[PDB]
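Chemist: This is the structure I have questions about; it appears just below.
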Amino acid sequence: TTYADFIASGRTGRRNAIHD
Amino acid sequence: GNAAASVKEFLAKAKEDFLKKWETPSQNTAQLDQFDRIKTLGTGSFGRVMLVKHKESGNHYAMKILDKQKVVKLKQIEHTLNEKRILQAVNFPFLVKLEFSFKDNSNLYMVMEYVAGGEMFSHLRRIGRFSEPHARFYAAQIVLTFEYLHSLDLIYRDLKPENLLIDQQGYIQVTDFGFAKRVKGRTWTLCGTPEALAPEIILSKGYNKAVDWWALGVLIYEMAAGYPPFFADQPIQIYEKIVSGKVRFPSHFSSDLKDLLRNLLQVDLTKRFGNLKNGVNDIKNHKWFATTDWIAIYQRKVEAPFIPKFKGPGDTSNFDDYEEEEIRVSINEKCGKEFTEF
Ligand SMILES: Nc1ncnc2c1ncn2[C@@H]1O[C@H](COP(=O)(O)OP(=O)(O)OP(=O)(O)O)[C@@H](O)[C@H]1O
Ligand SMILES: [Mg+2]
Ligand SMILES: [Mg+2]
């Protein structure tokens, strides 16, 4: 499921900004 | 932000109020030894936000601490000046209030109202996803907030659940003006958070306030689905998906929600809602918002989806725990000229 794929991903925690 | 006290007339007065403060910003309205620092509430890519107690009043606040040397290293000098100059000048119910600001040899400090209900992020991840009425309640507040900010020629540029706080009445407060900028033409900086970037940011094209309306599409999706519309293990894989811009929707999304999101998550700027002749009204008058009483939201008269549990003014139970670090202050001033206006 899309949910399962998200939960198994590395970006389920708090996300940093990008810059530069 | 301060509670509510024609729309064109309101916005005209709001602009006059903003510009006075924009032109003559507040500076140096507290100092470090006026506060006892208690606990870290959150960290982001740039700063650490601590719960603090102001000694003379007994009031709690949320103090954002930025290490000047880190700000320089990460090339955020102008952005940080933007952040403080804008935040001290704005006034809207769903924007966090800057109560004090100051600097010392080592750091910059922005002391905000403490918004005790936690990040939307934590609630969202724990419960999984929000119902459409719940998501809509939060989304309406962002729509109104962007109408306000954009009317002042501001772009916000970092909409995400990590930068949204739930207050004691269950309403939203937007925090983190780190990428906010006052701009009348287009701008070019690659900044934001990968999941929320509009395609035109990623493609280095030049962009405007329409990127905030994209980001609102991302937020509404994420609130209602429990995951973002474009996710992967690394940013570059996210960008490819954004630029592909095919969006797929959960089975449970209403037809109205899908239609709204197709119009926000729209790569074509001639078609993206928020960016057309009728401006924000294309969003406000969309079927998904048919039940939304816009003035009642502004006046905080709508029943909130939930009121966070609060056990005293210094309770931090709605925030994760963070590793603490000493707040060093050198005997030598760092970066004095760069931050003169802070
Ligand atoms: N007024 C506030 N009350 C309570 N907690 C707050 C407040 N302002 C910020 N926070 C918390 O501190 C965190 C960091 O603040 P902020 O987002 O402004 O820092 P940042 O370094 O600019 O983050 P980012 O990586 O998104 O750029 C927030 O995500 C939130 O958890
Ligand atoms: Mg942040
Ligand atoms: Mg930031």
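To match Swiss-Prot, the residue numbers of chain B are left as they are there, and the shown ones run 2-6, 15-351.
Cβ atoms are placed via backbone N, Cα and C, with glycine included.
Pulled from Swiss-Prot, these are the listed features:
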- B:50-58, B:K73, B:122-128, B:169-172: ATP binding site (BINDING)
- B:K73 to H: Reduced interaction with SMO (MUTAGEN)
- B:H88 to Q: Does not affect interaction with SMO; when associated with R-197 (MUTAGEN)
- B:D167: active site, proton acceptor (ACT_SITE)
- B:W197 to R: Does not affect interaction with SMO; when associated with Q-88 (MUTAGEN)
- B:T198 to D: No phosphorylation by PDPK1 (MUTAGEN)
- B:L206 to R: Reduced interaction with SMO (MUTAGEN)
- B:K286 to P: Impaired inhibition by the R-subunit (MUTAGEN)
- B:299-351: domain 'AGC-kinase C-terminal' (DOMAIN)
- B:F328 to A: Reduced catalytic activity and impaired inhibition by the R-subunit (MUTAGEN)
Chemist: Of B:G53, B:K73, B:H88, B:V124, B:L206, which recorded positions come close to ligand 3, meaning Cβ under 6 Å from one of its atoms?
Modeler: B:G53
Chemist: Determine, using Cα-Cα distances only, which of these binding-site residues is closest to B:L206 (mutagenesis position): B:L50, B:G56, B:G127.
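Modeler: Closest by Cα distance to B:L206 (mutagenesis position) among the binding-site residues B:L50, B:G56, B:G127: B:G56.
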Chemist: Compare the C-alpha of B:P170 (ATP binding site) with the C-alpha of each of the mutagenesis positions B:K73, B:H88, B:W197, B:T198, B:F328, and give the closest one.
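Modeler: Among B:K73, B:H88, B:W197, B:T198, B:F328, B:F328.
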Chemist: Which recorded positions from the set B:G56, B:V124, B:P170, B:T198 have a C-beta atom lying less than 6 Å away from ligand 1?
Modeler: B:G56, B:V124
Chemist: Determine the recorded positions, out of B:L50, B:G53, B:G56, B:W197, lying near ligand 2 in the sense that the CB is under 6 Å from one of its atoms, and give them in sequence order.
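Modeler: Correct list: B:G53.
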Chemist: How many Å lie between the Cα of B:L50 (ATP binding site) and the Cα of the residue listed as 'active site, proton acceptor'?
Modeler: 19
Chemist: Just to be sure I understand the break: B:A6 and B:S15 bracket 8 unmodelled residues, and I want the straight-line distance between their C-alpha atoms in Å.
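Modeler: Output for the chain break: 14 Å between Cα atoms.
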Chemist: In whole Å, how far is B:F328 (mutagenesis position) from B:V124 (ATP binding site) when you measure between their Cα atoms?
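Modeler: The Cα atom of B:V124 (ATP binding site) is 10 Å away from the Cα atom of B:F328 (mutagenesis position).
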Chemist: From the mutagenesis positions B:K73, B:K286, B:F328, pick the residue whose C-alpha lies nearest to the C-alpha of B:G127 (ATP binding site).
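Modeler: Looking at Cα distances from B:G127 (ATP binding site), the smallest one goes to B:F328.
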Chemist: Hey, how far is B:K286 (mutagenesis position) from B:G53 (ATP binding site), Cα to Cα, in Å?
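Modeler: Rounded to a whole number, the Cα-Cα distance is 36 Å.
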Chemist: Round to the nearest Å and give the CA-to-CA distance linking B:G53 (ATP binding site) with B:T198 (mutagenesis position).
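Modeler: Rounded to the nearest whole number, the Cα-Cα distance is 19 Å.
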Chemist: Treating G and I as helix alongside H, and B as strand alongside E, what does DSSP give for the domain 'AGC-kinase C-terminal' (B:299-351) in helix, strand and coil?
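Modeler: With helix first, then strand, then coil, the domain 'AGC-kinase C-terminal' (B:299-351) has 5 helix, 0 strand, 48 coil.
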